Amino acid sequence: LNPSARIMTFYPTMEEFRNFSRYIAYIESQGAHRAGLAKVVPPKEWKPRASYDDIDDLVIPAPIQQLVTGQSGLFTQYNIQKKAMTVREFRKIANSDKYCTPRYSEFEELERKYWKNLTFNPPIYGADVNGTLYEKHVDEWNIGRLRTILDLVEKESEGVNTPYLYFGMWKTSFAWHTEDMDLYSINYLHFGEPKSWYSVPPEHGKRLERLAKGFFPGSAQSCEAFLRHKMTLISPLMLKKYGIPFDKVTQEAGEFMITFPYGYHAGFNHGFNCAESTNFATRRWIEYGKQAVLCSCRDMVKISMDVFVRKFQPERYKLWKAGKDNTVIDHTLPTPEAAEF
Ligand SMILES: CN1CCC(c2cnn(-c3nccc4c(=O)[nH]cnc34)c2)CC1
Ligand SMILES: [Cl-]
Ligand SMILES: [Zn+2]
Ligand SMILES: [Zn+2]
């Protein structure tokens, strides 16, 4: 299924939505993982919070000023940490004449304005704030407690399993990358202006890596997995010029985005908004975690796979420890939990 590897959108009912892990296995049975990114529109009746009029006192402890350098669709992003500020102070700056969104009719027009102006007037991103906007009683798709097998690290083995908040403004960006340990991720857009994404199918990920290595040879010699530094920006026109397959999608308030193992993604914010995210796992991820290429030059996020191999692959434990496990990943295959569909 999904032989084109295009980004799929799902509209689950209230009954289908209630079981997170089962619904993840369902979208994989439909071939959603092949694109490396999927959209899930929850039922209109479901709300994770009754109101967003009570979060002005929330503190953003480490805001980052995003400085961009480059030309011809090739850029490097540098971070400057600024002093702590509240959501109220952040919203005032985000909506001010200096940083607000420019006037536009079509999305294509805004996308052109982004790629033409990303090196001028550096914006401020209220990124990686530890916290949640979900109310305590919410049991459906609660980012703060998904309860997947990723919790086996947490049970006696900065958290990858904990929630993060992202306060955006016009022209704030996220560079090309896969998740830490090639895990899955979940992103919910709570309120505000849209967030646009770019994605490369996992079956074509090595092609993006080869292109990036050719463009930045100095970075590659210093670190094998330099894309994990999250500093590299490559425009969709540069990917098209070199025949790299990719897709695009715009996420609106009240919508979920799912990233899959070894799915490269990048993107930008249209204006003032707030997103919540975390990492999660399925049984299909274990092989991805065992084979993930890690950052060498840095301190970096490293999860021991030992606990997963004992529990889910006891027959291969001895062969794995000796380094003789030569399993080849087929990126098209769905998770074993999708067997019932
Ligand atoms: C400690 N942190 C762990 C998660 C790390 C991480 C991994 N992925 N990732 C992102 N992916 C998708 C969208 C966004 C986005 O809208 N803003 C910012 N970061 C994003 C951020 C950052 C560092
Ligand atoms: Cl608000
Ligand atoms: Zn990500
Ligand atoms: Zn490195």
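The numbering of chain A matches Swiss-Prot: 8-164, 169-309, 311-353, in order.
If you check the header, you will see the structure was determined by X-ray crystallography, 2.2 Å.
Using the three backbone atoms N, Cα and C, a Cβ is placed for every residue, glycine included.
Taken from Swiss-Prot, the feature 2-oxoglutarate binding site applies to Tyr132, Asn198, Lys206, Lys241. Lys206 (2-oxoglutarate binding site) falls within a strand when secondary structure is assigned with DSSP. Note on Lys206 (2-oxoglutarate binding site): other Cβ atoms within 10 Å of its Cβ, all shown chains, come to 25.
Every protein chain considered, the tally of other Cβ atoms within 10 Å of the Cβ of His276 (Fe cation binding site) stands at 22. According to Swiss-Prot, the feature Fe cation binding site maps to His188, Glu190, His276.
Taken from Swiss-Prot, the feature Zn(2+) binding site covers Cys234, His240, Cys306, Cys308. Applying an 8 A CB threshold to same-chain residues 6+ apart, the list for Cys308 (Zn(2+) binding site) reads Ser233, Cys234.
The domain 'JmjN' annotation in Swiss-Prot covers 14-56, and the record cites sequence analysis as its basis. Beyond its flanks by at least six residues, the domain 'JmjN' (14-56) meets 8, 140-142, 145, 147-149, 153, 155, 195, 199, 201, 208, 210-214, 216, 258-260, 262, 265-276, 293, 295, 343-344, 346-347, 349-350, 352-353 of its own chain at Cβ-Cβ distances under 8 Å.
According to Swiss-Prot, the experimentally introduced change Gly133 to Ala is described as follows: Abolishes histone demethylase activity; when associated with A-138. The number of other Cβ atoms within 10 Å of the Cβ belonging to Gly133 (mutagenesis position), over all protein chains shown, comes to 28.
Its Cβ taken as reference, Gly138 (mutagenesis position) is surrounded by 14 other Cβ atoms within 10 Å in the chains shown. For the recorded site, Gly138 (mutagenesis position), the DSSP three-state label reads coil. Record note (Swiss-Prot) on the mutagenesis of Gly138 to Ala: Abolishes histone demethylase activity; when associated with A-138.
The Cβ of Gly170 (mutagenesis position) lies under 8 Å from the Cβ of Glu161, each of these being in the same chain and 6 or more residues away along the sequence. In Swiss-Prot, the entry for mutagenesis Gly170 to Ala states: Abolishes histone demethylase activity; when associated with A-165. The structure shown retains the original residue.
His188 to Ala appears in Swiss-Prot as a published mutagenesis result, with the remark: Abolishes histone demethylase activity without affecting ability to bind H4K20me2. Annotation note: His188 (mutagenesis position) sits in a strand segment as assigned by DSSP. Taking Cβ-Cβ distances under 8 Å and a sequence gap of 6 or more within the same chain, the neighbours of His188 (mutagenesis position) are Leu238, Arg239, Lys241, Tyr275, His276, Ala277.
Around the Cβ of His240 (Zn(2+) binding site), a 10 Å sphere holds 18 further Cβ atoms from the protein chains shown. Gap check: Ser164 and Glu169 flank 4 missing residues, and their CA atoms are separated by 14 Å. The two recorded residues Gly138 (mutagenesis position) and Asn198 (2-oxoglutarate binding site) have their Cα atoms spaced 14 Å from each other.
In terms of C-alpha distance, the listed recorded positions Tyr132, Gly133, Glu190, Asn198, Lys206 place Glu190 closest to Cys306 (Zn(2+) binding site). Under DSSP, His276 (Fe cation binding site) is assigned to a strand (E or B) in the three-state scheme.
Among the recorded positions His188, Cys234, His276, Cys306, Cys308, residues whose Cβ is positioned under 6 Å from ligand 4 are identified as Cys234, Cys306, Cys308.
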